[PDB]
Amino acid sequence: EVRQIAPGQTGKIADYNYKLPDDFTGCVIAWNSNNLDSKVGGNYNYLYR
Amino acid sequence: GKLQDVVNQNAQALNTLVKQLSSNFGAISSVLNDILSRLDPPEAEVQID
């Protein structure tokens, strides 16, 4: 879904969670959180609309 | 003929000017109403250009 955090994109997060403008001027940064945020037995704490 | 030629040339210039509306020019369709009614603005911008 990081691929959807870009201008002109579509999908659940882009349409209903975080929408970037057509003429965005800036940067999008992302990195692997699997060690910190994911807990043994599944991490179900983060929600998306 | 010298009087008919000017009216014919202007009529032909207007006819070709209008016929240039029936031309794709690299767009998916000639009628801009169809691109604005069928394509998302992020791509309707490029199809209109």
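Chain A is numbered as in Swiss-Prot, which gives 406-454 for the residues shown.
Using N, Cα and C of the backbone, Cβ positions are placed for all residues, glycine too.
Among the mutagenesis entries in Swiss-Prot is A:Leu452 to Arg, noted as: Increased resistance to neutralizing antibodies. Decreases HLA binding to NF9 epitope. Increased binding affinity to human ACE2. A coil conformation is recorded for A:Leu452 (mutagenesis position) in the three-state DSSP classification, outside any helix or strand.
Swiss-Prot gives this note for the published mutagenesis A:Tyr453 to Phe: Decreased HLA binding to NF9 epitope. Increased binding affinity to human ACE2. In this view, A:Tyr453 (mutagenesis position) is surrounded by 9 other Cβ atoms within 10 Å of its Cβ, with every protein chain counted.
Under its natural variant annotations, Swiss-Prot gives A:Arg408 to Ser the following note: In strain: Omicron/BA.2, Omicron/BA.2.12.1, Omicron/BA.2.75, Omicron/BA.4, Omicron/BA.5, Omicron/BQ.1.1, Omicron/XBB.1.5, Omicron/EG.5.1. Long-range Cβ neighbours of A:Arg408 (variant position) (same chain, at least 6 residues apart, Cβ-Cβ under 8 Å): A:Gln414.
In the three-state DSSP scheme, A:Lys417 (variant position) falls into the helix class. Residues near A:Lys417 (variant position) in space but far in sequence (CB under 8 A, at least 6 apart, same chain), listed by position: A:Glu406, A:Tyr453, A:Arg454. What Swiss-Prot notes for the natural variant A:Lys417 to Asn is this: In strain: Beta/B.1.351, Omicron/BA.1, Omicron/BA.2, Omicron/BA.2.12.1, Omicron/BA.2.75, Omicron/BA.4, Omicron/BA.5, Omicron/BQ.1.1, Omicron/XBB.1.5, Omicron/EG.5.1; May enhance affinity to human ACE2 receptor.
Among the natural variants that Swiss-Prot reports, A:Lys417 to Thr is described with the note: In strain: Gamma/P.1.
Take the CB of A:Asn440 (variant position) and look out to 10 A: across all protein chains shown you find 6 other CB atoms. Among the natural variants that Swiss-Prot reports, A:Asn440 to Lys is described with the note: In strain: Omicron/BA.1, Omicron/BA.2, Omicron/BA.2.12.1, Omicron/BA.2.75, Omicron/BA.4, Omicron/BA.5, Omicron/BQ.1.1, Omicron/XBB.1.5, Omicron/EG.5.1.
Long-range neighbours of A:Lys444 (variant position) (same chain, six or more residues apart, CB within less than 8 Å of its CB): none. According to Swiss-Prot, the natural variant A:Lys444 to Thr carries this note: In strain: Omicron/BQ.1.1.
Take the CB of A:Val445 (variant position) and look out to 10 A: across all protein chains shown you find 5 other CB atoms. Among the natural variants in Swiss-Prot is A:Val445 to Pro, noted as: In strain: Omicron/XBB.1.5, Omicron/EG.5.1.
Among the natural variants in Swiss-Prot, A:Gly446 to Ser has the note: In strain: Omicron/BA.1, Omicron/BA.2.75, Omicron/XBB.1.5, Omicron/EG.5.1. The residue drawn here is the original one. Listed in sequence order, there are no same-chain residues at least 6 apart in sequence whose CB falls under 8 Å from the CB of A:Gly446 (variant position).
Counting only same-chain residues six or more apart in sequence, none has a Cβ lying under 8 angstroms from the Cβ of A:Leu452 (mutagenesis position). Per Swiss-Prot, natural variant A:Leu452 to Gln is noted as: In strain: Omicron/BA.2.12.1.
For the naturally occurring variant A:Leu452 to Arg, Swiss-Prot gives the following note: In strain: Delta/B.1.617.2, Epsilon/B.1.427/B.1.429, Kappa/B.1.617.1, Lambda/C.37, 19B/501Y, Omicron/BA.4, Omicron/BA.5, Omicron/BQ.1.1; Contributes to cellular immunity evasion and increases infectivity.
Swiss-Prot lists A:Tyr453 to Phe among its natural variants, and the accompanying note reads: In strain: B.1.1.298.
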